[PDB]
Amino acid sequence: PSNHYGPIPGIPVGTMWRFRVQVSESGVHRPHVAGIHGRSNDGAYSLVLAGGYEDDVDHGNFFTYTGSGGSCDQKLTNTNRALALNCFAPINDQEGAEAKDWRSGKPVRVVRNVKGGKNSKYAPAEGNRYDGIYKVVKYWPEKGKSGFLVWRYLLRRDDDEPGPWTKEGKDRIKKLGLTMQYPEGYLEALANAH
């Protein structure tokens with residue numbers, strides 16, 4: 001169902017799609033534009049890292065992430081609240097929270113998109129790649145570049161499948177024969193567009 005937590009059966013870490021519409025169709029990240037799929041009364045099921053917030057860092061097994069909204073203070077509502085709920089700590093919309101036992105938190109599927117490349121060496125060079133399950137360690141408010149409050153999150157990887165950029169993850173990609181997926185007819189249309 002749309003509120004599925006965890007990996008999608010049959011879609012291993014390292015899977016690559018050229019376009020977001022394909023990522024949506026796979027169920028790995030259902031929204032075709034929004035960066036985060038979540039329900040404010042439940043949790044977050046997936047997110048896409050595609051750059052945008054300059055203060056964010058991406059170190060592969062861990063990354064920081066900034067919420068949405070705000071012009072004005074962001075609020076811990078909607079998908080900001082969804083992602084917060086995944087953290088293994090009671091929700092706190094004033095100071096945020098940190099999970100000591102963060103691995104007991106709800107999983108988030110993470111896809112990296114090529115747009116993230118200026119500030120991340122882990123972004124794929126093309127398209128979108130599924131990088132596995134991550135969990136929210138902590139989240140907190142802070143004064144943004146706008147001068148208004150933004151919600152920030154720290155995520156850490158927790159997946160039994162190795163990271164796609166590691167030697168063991170690259171070996172799996174090879175063994176499974178994963179390749180960049182293009183829509184039916186797309187390469188053919190480009191080839192003929194002359």
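Each residue's number is its place along the chain shown, starting with 1.
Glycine is treated like the rest: Cβ placed from N, Cα and C.
Close to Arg20 (mutagenesis position) in the fold, though at least 6 residues off in sequence, lie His29, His32, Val33, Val48, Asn113, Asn128, each with a CB less than 8 Å from its CB. Among the mutagenesis experiments that Swiss-Prot reports, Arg20 to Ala (Swiss-Prot position 433) is described with the note: Does not affect ability to bind DNA.
Swiss-Prot gives this note for the published mutagenesis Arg30 to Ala (Swiss-Prot position 443): Decreased ability to bind DNA. The number of other CB atoms found within 10 A of the CB of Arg30 (mutagenesis position), across every protein chain shown, is 16.
As a published mutagenesis entry, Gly35 to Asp (Swiss-Prot position 448) appears in Swiss-Prot alongside the note: Decreased affinity for DNA. DSSP assigns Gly35 (mutagenesis position) to coil, not to a helix or a strand. All protein chains included, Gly35 (mutagenesis position) registers 19 other Cβ atoms within 10 Å of its own Cβ.
Neighbours of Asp56 (mutagenesis position), defined as other CB atoms within 10 A of its CB across all chains, total 17. Feature annotation from Swiss-Prot assigns DNA binding site to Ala50, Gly51, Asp56.
Where Swiss-Prot documents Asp56 to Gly (Swiss-Prot position 469) as a mutagenesis experiment, the accompanying text is: Abolishes ability to bind hemimethylated DNA.
The Cβ neighbour count for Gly51 (DNA binding site), using a 10 Å radius over every protein chain in view, is 17. Remark: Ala50 (DNA binding site) has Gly35, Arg112, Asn113, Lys115, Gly116 as non-local neighbours, by Cβ distance under 8 Å and separation of at least 6 in sequence. Those same-chain residues not listed among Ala50, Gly51, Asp56 yet with C-beta within 8 angstroms of the centroid of the DNA site C-beta atoms are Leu49, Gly52, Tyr53, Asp58, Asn113, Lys115, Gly116, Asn119, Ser120. Counting 12 residues missing between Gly70 and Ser71, the deposited model places the Cα atoms of those two residues 5 Å apart.
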